[PDB]
Amino acid sequence: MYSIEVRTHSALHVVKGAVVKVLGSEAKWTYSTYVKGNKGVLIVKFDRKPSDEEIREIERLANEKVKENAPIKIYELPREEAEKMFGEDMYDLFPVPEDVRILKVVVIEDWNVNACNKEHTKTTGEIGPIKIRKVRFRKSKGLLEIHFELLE
Ligand SMILES: [Zn+2]
């Protein structure tokens, strides 16, 4: 019972984790994301159009994580300490403004770690079913787009 957008924003972290499990470290860098209502889009740097099989697996794993109802942990830490603890992987391609010394790090254990200060659900179960609507690879930009939506 969080707003729909809070659930969708939380889904981005679950979807990213699935993307990395399926596609590997080559897709670990988020370029951008966007949420509107129950719809979201995750854009990561990648070098090819995933196969229908890979796409189906990303969706399955995302939903499996939701069903597990794992906790979505938030750690507030000095920026340099977070860097020592999590390394470069907690960041996306657009660096957090340099003046930010207090960082909030979102952790879904063994799934995804990301510096993000937005509101999130407390557990992955609160997100609800996730459906991948469209996947688009922009060869010229080296970016992979994953469009999805929440069933509630
Ligand atoms: Zn977030």
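Recorded method for this deposit: X-ray crystallography, 1.9 Å.
For all residues, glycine too, the Cβ spot is worked out from N, Cα and C.
What Swiss-Prot says about this protein:
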- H9, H13, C116, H120: Zn(2+) binding site (BINDING)
- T30 to V: Significant deacylation of correctly charged L-alanyl-tRNA(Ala) occurs (MUTAGEN)
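Mapped onto this structure are the features recorded in Swiss-Prot.
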residue : record               : Cβ neighbours (10 Å)
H9      : Zn(2+) binding site  : 21
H13     : Zn(2+) binding site  : 26
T30     : mutagenesis position : 20
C116    : Zn(2+) binding site  : 20
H120    : Zn(2+) binding site  : 23
Three states by DSSP: which one describes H13 (Zn(2+) binding site)? helix
Rounded to a whole angstrom, what is the C-alpha distance between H120 (Zn(2+) binding site) and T30 (mutagenesis position)? 18
Within 8 Å of the Cβ centroid of the Zn(2+) site residues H9, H13, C116, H120, which other residues of the same chain have their Cβ? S10, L12, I72, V106, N114, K118, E119
Can you tell me the CA-to-CA distance separating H9 (Zn(2+) binding site) and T30 (mutagenesis position), as a whole number of Å? 14
Do you know offhand how many angstrom separate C116 (Zn(2+) binding site) and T30 (mutagenesis position) by C-alpha? 12
Whole-number Å only: compute the distance from the Cα of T30 (mutagenesis position) to the Cα of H13 (Zn(2+) binding site). 10
